Amino acid sequence: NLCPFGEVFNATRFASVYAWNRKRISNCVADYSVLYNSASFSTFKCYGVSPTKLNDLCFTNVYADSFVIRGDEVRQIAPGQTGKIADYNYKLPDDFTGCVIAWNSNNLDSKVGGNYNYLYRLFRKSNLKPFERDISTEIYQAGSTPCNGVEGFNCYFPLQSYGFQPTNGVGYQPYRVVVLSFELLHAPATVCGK
Amino acid sequence: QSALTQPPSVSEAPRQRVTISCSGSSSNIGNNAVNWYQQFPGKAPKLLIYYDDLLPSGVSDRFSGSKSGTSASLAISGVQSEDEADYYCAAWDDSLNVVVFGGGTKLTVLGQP
Amino acid sequence: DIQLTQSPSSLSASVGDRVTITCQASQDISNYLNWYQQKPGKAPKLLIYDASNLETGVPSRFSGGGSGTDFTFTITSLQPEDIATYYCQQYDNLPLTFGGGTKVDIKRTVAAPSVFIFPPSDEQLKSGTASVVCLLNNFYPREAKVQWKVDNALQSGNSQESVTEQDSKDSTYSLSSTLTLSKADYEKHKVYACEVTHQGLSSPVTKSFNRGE
Amino acid sequence: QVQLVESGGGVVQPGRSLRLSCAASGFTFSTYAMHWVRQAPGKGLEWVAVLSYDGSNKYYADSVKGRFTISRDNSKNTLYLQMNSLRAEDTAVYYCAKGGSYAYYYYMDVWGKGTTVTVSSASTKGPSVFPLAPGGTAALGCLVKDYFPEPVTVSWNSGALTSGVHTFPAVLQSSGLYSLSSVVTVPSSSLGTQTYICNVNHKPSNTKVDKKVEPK
Amino acid sequence: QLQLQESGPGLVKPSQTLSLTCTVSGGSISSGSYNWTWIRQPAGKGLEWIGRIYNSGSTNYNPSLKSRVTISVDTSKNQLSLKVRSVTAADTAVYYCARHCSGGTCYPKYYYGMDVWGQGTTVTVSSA
Ligand SMILES: *[C@@H]1O[C@H](CO)[C@@H](O[C@@H]2O[C@H](CO)[C@@H](O[C@@H]3O[C@H](CO[C@H]4O[C@H](CO)[C@@H](O)[C@H](O[C@H]5O[C@H](CO)[C@@H](O)[C@H](O)[C@@H]5O)[C@@H]4O)[C@@H](O)[C@H](O[C@H]4O[C@H](CO)[C@@H](O)[C@H](O)[C@@H]4O)[C@@H]3O)[C@H](O)[C@H]2NC(C)=O)[C@H](O)[C@H]1NC(C)=O
Ligand SMILES: *[C@@H]1O[C@H](CO)[C@@H](O)[C@H](O)[C@H]1NC(C)=O
């Protein structure tokens, strides 16, 4: 009946951006008023839709993408952006319709010795298409001679880990992202706002 | 050669924010990683930012790199007396077949006595 | 690839009983598990998405749970219209892979088949082919055995069989066994009989005819 | 109301080729990704292929790799599946399916009704309909023999007789043609004052047979 | 403790060959995924990339200087050398040696970055 937004935002564990997690929100009354008033969000940028006039807009399906990146990368979670996250981890299309929500999670995703559980993709032969997920760990061949599963000359490992130490500056501290995207088909609307 | 272009000098007050821009073309910054180096008077350059925006251990997190299109930028939030040096941007140019360095940008913190 | 294993392969349960089947993944698939219901003839119908959630319209009797490698599908109160095969399907990676399926029966009081034998029609014997048909009407459970006899000779390799779906109203099955001979061999022999052994029958039932009367 | 209309399904001999088509409607087909799924007779579901929003990236299954090809024409809003060198294992009911937003090939939100592809060396034939002629209750039926391809539909008394009707699924004979039987149990008393006719309809060959079953 | 030690004559005579050395201490020169490069810097002006050496000898030089430069590696002496022939006053600069990482067997994994530099030897090309 009531949309399970708690299970997305308040989840105990988030995923790495290279293996970002999608949850399907369907068949429920979507209360967006909390997010509107909530002062716990550092980024609440919506594209194609307004957050205020969201409690009178029905949608056929809503999807929630969640991952963890560092502050200096939250700006890349938007249409028309480039960078390591936008090119190799999570790409939004130019016609994206939805909201990008983010908040600082330094107290949770940082250990004093550095949290290394979160990864991100560093090398790829090509940019990601919109809403593409790459979880392969094949050795990135950057040059002439091939790689045989081992790193070496012009042979890299595609995944890298963040530092995430409590003393880091804001721009290097971990951030939790929730990307709500709305789809509207010529279909009955199961997700309505109220 | 002079493919990468930086302002010769940028100066700001202590505890302010300074941006050192690096303009190039698609054959260097557009399709290749940008590295930043810090050079103090009378010493060799020191790797400051590698692969566009990555920070080595031992370099203050006041530094950060960014890249969009054919231009890169180095940001030093919280300028300090320790930060007065020459900063070069570097990248491999596919046309020249050469590691191209900028002209360098001399950062002079202004609040000095 | 990701392999899914369903357990059990098939089960029978009484109306109102609680049914719980499992789906185990060969590796972690988060909660990217789908449960489909497929009645025979029809196309698969999705009931459970993202391991736990109910599709639009699906009754509340259905539920699902699990994350990682072990998942479960539960019918709180089994109904006669739940006779189908239930598949689990992961969508964590390509290729998309399905489970082996779980056929669901409806436990019913044992009923013996009603056996009828049919000679080949005179119209068919004109064309040079003879088909004898043995009918097992309304029985439970589905296990049944049919043996053909042509002049006291047990037949094998010259018959085919087919079974109806479980009737949603009386929970019984029906089976059709067809012995196909050439007309020539049909006219060489006289006694044709199918022998039906079934749990409901305390001894095999034979239906026969003499070619001619 | 997303609509997926399959076509191009029919008979095809082994080694030949076939081209299916899916006509999507009720959503921006150009943005979404597209799927092909099949299900062989008596078997479980099997994912065939997927395509991205622009047609640039395609992914198949090892059972069809190098033998099938998936393409799309976003102008015509249609999805294609070129099936080259078809074997008997390919005989199945093929569905097209709407995928995810763009390159999110992990959803199968909506399925089509599905077209059937039959890989056989036989030729389209109508069925021969023979009577199964007729205790306290009696059984009678119709033998629907030697047709191709599937399916046939059997009714009794043009739909009036429904109680006690059991139309069995078809068996595939060694000759390549299908055989089927539909029976109904009736009280013995009405056998002489109530006529029973089975209505066999076989669309692939455009055959309609009404057969009268009588006692002997 | 990865350190590079440069040695060479401070004054070189015009038209003759300039020769420098860059001896590696605290490790081995032929280890990681590194491009061993040479860079010179005229006093008051910017840095100029001369060339590089990788694998087991292969080299690629700056086209404006490709014909006059030679970059070798003496693994036994654990050093790389620079040869600049037919020098002019325009070759007066502070010359550095550094290591450039290009792979996954670099420690630390500073991809595309010029990791460790030499102190820099000053070359003045003049006959006096
Ligand atoms: C250290 O020093 C060394 C030596 O100087 C440097 O090494 C050189 O680095 C450069 C740039 O990093 C390399 O150039 C690139 O190399 C490949 C060439 O590979 C070709 O052959 C492969 C098999 O032999 C093949 O797999 C390649 O790609 C195929 O598949 C892709 C996708 O699957 C497809 O796109 C291709 O068309 C092929 O089908 C390829 O054929 C090349 O891929 C690079 O891209 C160039 O080409 C594309 C067009 O194809 C163009 O669009 C790009 O913009 C780009 O121009 C590029 O040529 C070079 O090979 C390395 N040489 C050596 C000897 O190592 C190293 O970079 C230095 N490091 C540092 C830090 O200084
Ligand atoms: C998460 O928990 C907070 C309380 O700490 C609550 O206010 C918020 O509504 C929860 N999230 C959602 C989506 O409801």
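The numbers used for chain A are those of Swiss-Prot, and the residues that appear cover 334-527, in sequence.
Header lists the method as X-ray crystallography, 2.5 Å.
Positions of Cβ are set from backbone N, Cα and C atoms, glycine also.
Here's what Swiss-Prot has on this protein:
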| type | residues | note |
| --- | --- | --- |
| VARIANT | A:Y453 to F | In strain: B.1.1.298 |
| VARIANT | A:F456 to L | In strain: Omicron/EG.5.1 |
| MUTAGEN | A:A475 to V | Increased resistance to neutralizing antibodies |
| VARIANT | A:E484 to Q | In strain: Kappa/B.1.617.1 |
| MUTAGEN | A:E484 to D | Increased replication in human TMEM106B overexpressing cells |
| VARIANT | A:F486 to V | In strain: Omicron/BA.4, Omicron/BA.5, Omicron/BQ.1.1 |
| MUTAGEN | A:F490 to L | Increased resistance to neutralizing antibodies and human covalescent sera neutralization |
| VARIANT | A:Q493 to R | In strain: Omicron/BA.1, Omicron/BA.2, Omicron/BA.2.12.1 |
| VARIANT | A:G496 to S | In strain: Omicron/BA.1 |
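Taking A:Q493 (variant position) as the reference point, the recorded positions whose C-alpha atoms are within 10 Å of its C-alpha, out of A:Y453, A:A475, A:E484, A:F486, are A:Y453. Ranked by CA distance from A:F486 (variant position), the recorded positions A:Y453, A:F456, A:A475, A:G496 have A:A475 at the top as the closest. Long-range C-beta contacts of A:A475 (mutagenesis position), restricted to its own chain and to partners at least six residues apart, with a cutoff below 8 Å, comprise A:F456, A:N487, A:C488, A:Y489.
For A:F490 (mutagenesis position), the variant positions whose C-alpha atoms fall inside a 10 Å radius of its own C-alpha are A:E484, out of A:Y453, A:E484, A:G496. When the neighbouring Cβ atoms lying within 10 Å are counted for each of the recorded positions (A:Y453, A:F456, A:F486, A:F490), the highest count belongs to A:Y453. For the pair formed by A:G496 (variant position) and A:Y453 (variant position), distance between Cα atoms is given as 11 Å, rounded to the nearest Å.
A:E484 (variant position): 17 other CB atoms within 10 A of its CB, across all protein chains.
Of A:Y453, A:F456, A:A475, A:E484, A:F486, A:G496, listed as recorded positions, none is near chain C by the criterion of a Cβ under 8 Å from one of its Cβ atoms. Contact annotation for recorded positions (A:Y453, A:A475, A:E484, A:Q493) versus ligand 1: A:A475, each with CB under 6 Å from a ligand atom. Every protein chain shown contributes to the tally, and the Cβ of A:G496 (variant position) ends up with 18 other Cβ atoms within 10 Å. Counting Cβ atoms from all protein chains shown, A:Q493 (variant position) has 18 others lying within 10 Å of its own Cβ.
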